[PDB]
Structures are given as structure tokens and as C-alpha cells.
Amino acid sequence: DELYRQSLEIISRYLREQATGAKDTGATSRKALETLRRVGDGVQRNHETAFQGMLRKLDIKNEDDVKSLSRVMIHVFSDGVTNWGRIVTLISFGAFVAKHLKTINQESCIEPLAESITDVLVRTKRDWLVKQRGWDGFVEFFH
Ligand SMILES: O=C(O)c1cc(SCCc2ccccc2)ccc1NS(=O)(=O)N1CCN(c2ccccc2)CC1
Ligand SMILES: O=C(O)c1cc(SCCc2ccccc2)ccc1NS(=O)(=O)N1CCN(c2ccccc2)CC1
């Protein structure tokens, strides 16, 4: 799936940049990162309170914590209205969790976190993402 692999590249790179501050390792994939850096950073500033609250409540300190959350996150994310704000909040929350993982570690484990965020996104929103012209539709929505 091109939608799954494209989503994994964009979500993994943003979470890696956010956790470190660089970061260290098809124009739409590139233009989606620049939009996500701009809108994603804004969501992390405007909703830090709710992000700190969810993070404290979920705890999330290891890969086993990352795995069990995804199984709950798939179910609750498939419920209710879908829009780009909701999708960027999911990714923004992923970046917020990743910054916390680097804070209590040395780096990892943010790669299984990015896979779990992508799996939540593509498994629950694939039809809507298709109807919205995928990651290209994302760039236009926040031009
Ligand atoms: O999004 C934020 O970060 C958020 C922050 C505050 S804190 C008071 C802010 C305020 C503003 C102006 C003047 C006085 C107080 C209050 C609401 C905020 N969001 S939500 O958009 O209204 N929202 C989303 C987060 N919600 C949540 C639900 C369950 C578990 C944890 C969080 C609560 C509902
Ligand atoms: O998009 C929604 O459907 C959405 C709904 C709520 S209501 C859950 C409040 C809560 C309470 C305790 C601990 C964590 C979260 C809050 C945030 C929402 N989105 S998100 O910010 O994009 N996000 C992150 C939190 N997610 C989560 C839900 C249940 C267990 C574990 C994680 C849902 C996806």
C-alpha cells in the first residue's frame, strides 16, 4: 500500500525531527512534512495542556505501553467525524509522546510509536483519506 508507506515516511520523519532537533535518518511527501512542521508545531503549542493531561494519564514509558495504547487508539479513532484537524492532532500527539520518550531515554522507542500512529490512521481512515486525495489533499487544506 502506497498510502501506508507514504504515511509511515511522513509520520516517522516528523516524530524523529521533533524528538531530537534536526533530524538524522515524490514532492507531496516533502510538501506534507513542511505543512506538518508548520501546523503540527502550532497544534503542540495551542493544545499543550490537553497533550500533557493525556500523556500523564496514559503514562507511556516503553514499547509494551506503546503497543497496548494502539489497540485502544484504533477503536476510539474510528468513532466520530473525520477532518484534517483531527488527523494532524493524532500526529501532533505522536510527536509530543516522542519528545517525552527522548526525555526519559537517550532516543527510542519512537519508531514503533510512528508505526502504531500510521496503522491507527491508515486502518481507520483509508476511505476518507482516499476521497480527500491523500497527503496531497492535506497540503492544499493548510496552504
Ligand atoms: O486543548 C487544550 O489544550 C485545552 C486546554 C484547556 S485549559 C483552559 C483554557 C482556557 C482558555 C481561555 C481562558 C481560560 C481557560 C481546556 C480545554 C482544552 N481543549 S478542548 O478542545 O476543549 N478539549 C480537548 C481535550 N479534552 C480532554 C478530554 C479527555 C481527556 C483529556 C483532555 C478536553 C476538551
Ligand atoms: O480523536 C479522538 O477520538 C480523540 C478523543 C479523545 S477522548 C480520549 C481522552 C483520553 C483520556 C485518557 C487518556 C487519553 C485520552 C481525545 C483525543 C482524541 N484524539 S487525539 O489527540 O488525536 N488522540 C490521542 C489520544 N487517543 C487515545 C484514546 C484512547 C486511549 C488512548 C489514546 C485518541 C487519539
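Sequence positions for chain A are given in Swiss-Prot numbering; the residues included correspond to 172-196, 203-320, in order.
So how was this one determined? The header says X-ray crystallography, 2.5 Å.
Every residue, even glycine, has its Cβ placed from backbone N, Cα and C.
Annotated features, as they stand in Swiss-Prot:
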type: MUTAGEN; residues: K194 to R; note: Reduced ubiquitination
type: MUTAGEN; residues: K208 to R; note: No effect on ubiquitination
type: MUTAGEN; residues: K234 to R; note: No effect on ubiquitination
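The structure, with features from Swiss-Prot marked on it.
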residue : record               : DSSP class
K194    : mutagenesis position : coil
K208    : mutagenesis position : helix
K234    : mutagenesis position : helix
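Rounded to a whole number, the C-alpha distance linking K208 (mutagenesis position) with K194 (mutagenesis position) is 17 angstrom. Set side by side, the mutagenesis positions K194, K208, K234 differ in how many other CB atoms lie within 10 angstroms of their CB, and the most is found at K208. Distance across the unmodelled 6-residue segment, from the CA of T196 to the CA of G203, is 18 Å in the deposited entry. Proximity to ligand 2 at the level of Cβ atoms, with a cut-off under 6 angstroms, picks out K234 from the mutagenesis positions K194, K208, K234.
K234 (mutagenesis position) and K194 (mutagenesis position) are 28 Å apart (CA-CA, integer value).
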